[PDB]
Amino acid sequence: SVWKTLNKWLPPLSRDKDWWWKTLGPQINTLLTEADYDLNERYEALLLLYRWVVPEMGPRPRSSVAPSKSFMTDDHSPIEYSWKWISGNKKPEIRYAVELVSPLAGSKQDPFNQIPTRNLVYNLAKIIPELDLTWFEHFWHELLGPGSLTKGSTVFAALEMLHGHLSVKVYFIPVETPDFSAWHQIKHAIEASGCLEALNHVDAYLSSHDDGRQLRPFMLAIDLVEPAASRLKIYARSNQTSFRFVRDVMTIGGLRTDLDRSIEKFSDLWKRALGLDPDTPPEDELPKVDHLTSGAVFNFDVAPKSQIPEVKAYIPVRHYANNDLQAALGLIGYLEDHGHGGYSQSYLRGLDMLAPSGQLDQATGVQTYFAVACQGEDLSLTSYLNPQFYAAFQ
Ligand SMILES: N[C@@H](Cc1c[nH]c2ccccc12)C(=O)O
């Protein structure tokens, strides 16, 4: 085991950092091993984890009560893994998002817990040269800086191990005021970035469409590459849960055509993963669940390369499915029905590793979202996983 070797030989850490190491290391190593990553990449992932992530995770979990209301996960776990399924018998891609913390979180020196994420990004930039911080600095400055109701967090980072190299993504969650909505801030920032037809399409949809007006933008994500190559993803939530609504948002009210076959496949997967009745009418709503993160969630890639924006829909399994085992088996049934299930048992072993002792069959929580994108006639799927350090304190 790569983690066992590194733990045998790296210098021992203090109580909190060591707990985080002996918890996150085995988890990330297990996921990468089930995704068949090369040994060297496993070593790199865990050495990054040991030097830059573990020291900045804060105090170790000690109760079912989290020391923050972090927006990363519903139980406020500050880590979220994700397992992207790749077509054509290829290996899955492993990514993990982290919200680092410091004893200054909440003080007037860092009231929204932003400095550790900044430092992490700068450290990575110093080590990996391919990272570009021009747009990070722009959007940080416009959304979190000295000018700038809270979702519990305002920034976090994501490491994508792309089999060969590492990419970084940054998420800004604007703080809203009665006069400046999150969407207001994100639109003004993007318009200042120096790109804009796709943004205008999203603005028209959100402002004047009957189903677009039910979306509330809340997050912006960028990649730390050259700004011409970076994606601009705007995340939007709605109280609506009918698949008729999800389909219309996927089509942006019809701006996107040539999506009929993939949306049929999407309806199949939606009912399969959520455990719905196969004859469920697309007009029907999911049974109501009141929660800060309930409802349908979507992202709109509004990057200048695109002309028309692209949409990714997130099936919220933690809120509308019956249990993680049912949801995972439904997703895997869809994937294997389309020849994309070479790593189904690897995914299940990862789930069992992440799952609270004996709860895959009884509860939701491990899988947070199944993200769906319509690539031509097929689907692109991503499973988002929550380690549940507090909902399931071991
Ligand atoms: N946890 C928050 C933010 C978030 C993290 N990862 C996400 C992926 C998709 C949508 C939202 C998120 C939410 O569910 O909204």
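Residue numbering for chain A follows Swiss-Prot; the residues present correspond to positions 11-158, 167-213, 216-414, in that order.
The deposited model was determined using X-ray crystallography, 2.7 Å.
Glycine is treated like the rest: Cβ placed from N, Cα and C.
Annotation note: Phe81 (L-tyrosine binding site) sits in a coil segment as assigned by DSSP. Of all the Cβ atoms in the protein chains shown, 22 others lie within 10 Å of the Cβ of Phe81 (L-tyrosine binding site). For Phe81, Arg257, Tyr389, the entry in Swiss-Prot reads L-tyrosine binding site.
Annotated L-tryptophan binding site per Swiss-Prot: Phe81, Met82, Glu90, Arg257, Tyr389, in sequence order, evidence recorded as experimental evidence. In sequence order, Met82, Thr83, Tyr106, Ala107, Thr388, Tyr404, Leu405, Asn406 are the residues near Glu90 (mutagenesis position), counting only same-chain partners six or more apart with C-beta under 8 A.
Annotated (2E)-geranyl diphosphate binding site per Swiss-Prot: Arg105, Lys187, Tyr189, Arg251, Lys253, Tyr255, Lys332, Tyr334, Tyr404, in sequence order, evidence recorded as a large-scale study or a structure entry. Less than 8 angstroms from the CB of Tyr189 ((2E)-geranyl diphosphate binding site) sit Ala107, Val173, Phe174, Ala175, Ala176, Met239, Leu240, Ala241, each of them six or more residues away in the same chain. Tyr189 ((2E)-geranyl diphosphate binding site) falls within a strand when secondary structure is assigned with DSSP.
Look at Swiss-Prot and you will find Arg105, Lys187, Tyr189, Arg251, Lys253, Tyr255, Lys332, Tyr334 tagged as dimethylallyl diphosphate binding site.
For the mutagenesis of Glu90 to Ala, Swiss-Prot gives this note: Impairs catalytic activity when both GPP and DMAPP donors and L-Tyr and L-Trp acceptors are used. The structure shown keeps the original residue.
Under its mutagenesis annotations, Swiss-Prot gives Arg257 to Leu the following note: Reduces the catalytic activity when DMAPP and L-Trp are used as donor and acceptor, respectively; and almost abolishes the activity when GPP is used as a donor or L-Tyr as an acceptor. When Cβ atoms from all protein chains are considered, those within 10 Å of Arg257 (mutagenesis position) total 20, not counting its own. When secondary structure is read from DSSP and collapsed to three states, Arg257 (mutagenesis position) falls in the strand class.
Recorded in Swiss-Prot as a mutagenesis result, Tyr389 to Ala carries the remark: Reduces the catalytic activity when DMAPP and L-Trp are used as donor and acceptor, respectively; and almost abolishes the activity when GPP is used as a donor or L-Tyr as an acceptor. Following the DSSP three-state reduction, the secondary structure of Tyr389 (mutagenesis position) is strand. Residues within less than 8 Å, Cβ to Cβ, of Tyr389 (mutagenesis position) and separated from it by at least 6 positions along the same chain comprise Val317, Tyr334, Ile335, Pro336, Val337, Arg338, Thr402, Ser403, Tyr404.
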If you measure from the Cα of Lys332 ((2E)-geranyl diphosphate binding site), which of the recorded positions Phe81, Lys187, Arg251, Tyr255, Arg257 is the nearest?
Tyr255
Anchor-to-anchor CA distance, Å, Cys213 and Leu216 (intervening 2 residues not built):
6
Could you tell me the whole-number distance in Å between the Cα atoms of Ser158 and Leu167, where 8 residues in between were not modelled?
13
In whole Å, note down how far the CA of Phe81 (L-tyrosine binding site) lies from the CA of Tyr255 (dimethylallyl diphosphate binding site).
13
Could you tell me which of these binding-site residues, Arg105, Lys187, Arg251, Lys253, has the fewest other Cβ atoms within 10 Å of its Cβ?
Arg251
